Amino acid sequence: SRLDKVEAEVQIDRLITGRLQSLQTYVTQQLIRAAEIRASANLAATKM
Amino acid sequence: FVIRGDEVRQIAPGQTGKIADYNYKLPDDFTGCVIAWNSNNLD
């Protein structure tokens, strides 16, 4: 609302980039922890 | 066309103004060239 449209688009690009890379970080962390849990689970299956 | 010097800055995408509001407006994706010059000595 409070700015020119082009400047607002330039501003919105920042939010887009920040949120996108933050989502990427969360996804990577999920991947690593998934590897952890799946290795442990197969270990548990073998133990049982 | 012919416009006054006050509206000279107005010719650009996203600009407001009398001509921009009600007479002549540019799109954001305007792919072209703008040329203007004084003609007070002729008009």
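Throughout, chain A uses Swiss-Prot numbering, with the displayed residues spanning 982-1029 in order.
Method on record in the header is electron microscopy, 4.5 Å.
Here the Cβ of each residue, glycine as well, is placed from N, Cα and C on the backbone.
Residue density at A:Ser982 (variant position): 3 other Cβ atoms are found within 10 A of its Cβ, drawing on all protein chains shown. In Swiss-Prot, a published natural variant is listed as A:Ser982 to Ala, annotated In strain: Alpha/B.1.1.7.
Variant annotation in Swiss-Prot: A:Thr1027 to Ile, described as In strain: Gamma/P.1; the structure shown retains the original residue. Counting only residues at least six positions away in the same chain, no Cβ atom sits under 8 Å from the Cβ of A:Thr1027 (variant position).
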Problem - DSSP-derived structure type at A:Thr1027 (variant position), helix or strand or else coil - result: helix
